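Trainee: Provided herewith is a single structure, encoded as structure tokens, for subsequent inquiry.
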Amino acid sequence: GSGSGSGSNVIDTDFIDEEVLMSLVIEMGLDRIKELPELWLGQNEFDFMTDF
Amino acid sequence: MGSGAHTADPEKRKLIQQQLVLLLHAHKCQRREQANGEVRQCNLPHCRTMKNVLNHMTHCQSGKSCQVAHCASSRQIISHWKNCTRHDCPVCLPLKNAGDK
Ligand SMILES: [Zn+2]
Ligand SMILES: [Zn+2]
Ligand SMILES: [Zn+2]
């Protein structure tokens, strides 16, 4: 017996390819960022990211 | 240090998706080195910051209570992306599709 409820940042990107998002990074400009903005519970339509 | 932005802006949600990508890449990008014992040169140097976060998240014992740089965000963000499923969620779903563009 070896139960488990949560691991460590499983995320749904373990199937994704680092090459795919790569092209998307250059397309948007994720590899040319000078100032990384802050990410804190801002909007109200995305409050689902609480996880509290 | 400076304070005055704990709730961030609404555009952050937009940056969340984009950031997730930097945190998404940085994720598999940070595990590709520790899982092989060695490290390799990365294309986009932006993943560096995340590498310091994902690594900090390991030293981050509060996670959702931490406020180190992006810690709470990297934890809060990856959190959504982790618990999020179905519904009108254009974050993990589309990023999981990758059908076109
Ligand atoms: Zn990288
Ligand atoms: Zn921390
Ligand atoms: Zn989601």
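Note that chain B carries Swiss-Prot numbering, so the residues on display, from first to last, are 323-423.
Cβ atoms here come from the backbone N, Cα and C positions, even for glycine.
Swiss-Prot feature annotations, pasted as is:
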MUTAGEN   B:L344 to A  Inhibits interaction with HIF1A and transcription activation; when associated with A-345
MUTAGEN   B:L345 to A  Inhibits interaction with HIF1A and transcription activation; when associated with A-344
BINDING   B:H347, B:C351, B:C364, B:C369  Zn(2+) 1 binding site
BINDING   B:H378, B:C382, B:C388, B:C393  Zn(2+) 2 binding site
BINDING   B:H402, B:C406, B:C411, B:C414  Zn(2+) 3 binding site
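Please go over these features one by one and say how buried each is and what sits next to it.
Mentor: For B:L344 (mutagenesis position), the number of other Cβ atoms no farther than 10 Å from its own Cβ, over all displayed protein chains, is 25.
Within 10 Å of the C-beta atom of B:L345 (mutagenesis position) sit 27 other C-beta atoms, taking all shown protein chains into account.
Long-range Cβ neighbours of B:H347 (Zn(2+) 1 binding site) (same chain, at least 6 residues apart, Cβ-Cβ under 8 Å): B:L366, B:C369, B:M372.
Other C-beta atoms found within 10 angstroms of the C-beta of B:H378 (Zn(2+) 2 binding site) number 17, with every protein chain shown included.
For the recorded site, B:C411 (Zn(2+) 3 binding site), the DSSP three-state label reads coil. A sphere of 10 angstroms centred on the C-beta of B:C411 (Zn(2+) 3 binding site) encloses 15 other C-beta atoms.
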Trainee: Please report the number of other Cβ atoms within 10 Å of the Cβ of B:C388 (Zn(2+) 2 binding site).
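Mentor: Total other Cβ atoms inside 10 Å, all chains included: 19.
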Trainee: For B:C364 (Zn(2+) 1 binding site), which residues of its chain lie six or more apart in sequence with Cβ-Cβ distance below 8 Å?
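Mentor: Spatial neighbours, sequence-distant, of B:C364 (Zn(2+) 1 binding site): B:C351, B:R370.
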Trainee: Sort the recorded positions B:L345, B:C382, B:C393 by C-alpha distance from B:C406 (Zn(2+) 3 binding site) and give me just the closest.
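Mentor: With Cα distances computed to B:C406 (Zn(2+) 3 binding site), the winner among B:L345, B:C382, B:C393 is B:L345.
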Trainee: Starting from the Cβ centroid of B:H378, B:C382, B:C388, B:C393, the recorded Zn(2+) 2 site, name every other residue in that chain with its Cβ within 8 Å, sequence order please.
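Mentor: Other same-chain residues near the Zn(2+) 2 site: B:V375, B:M379, B:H381, B:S384, B:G385, B:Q389, B:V390, B:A391, B:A394, B:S396, B:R397.
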Trainee: Name the residue among the binding-site residues B:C351, B:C406 whose Cβ has the smallest number of other Cβ atoms within 10 Å.
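Mentor: Among the binding-site residues B:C351, B:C406, the lowest count of other Cβ atoms within 10 Å belongs to B:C406.
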Trainee: Measure from the CA atom of B:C414 (Zn(2+) 3 binding site) to the CA atom of B:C382 (Zn(2+) 2 binding site) and give the result in Å, rounded to a whole number.
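Mentor: That separation, Cα to Cα, works out to 24 Å.
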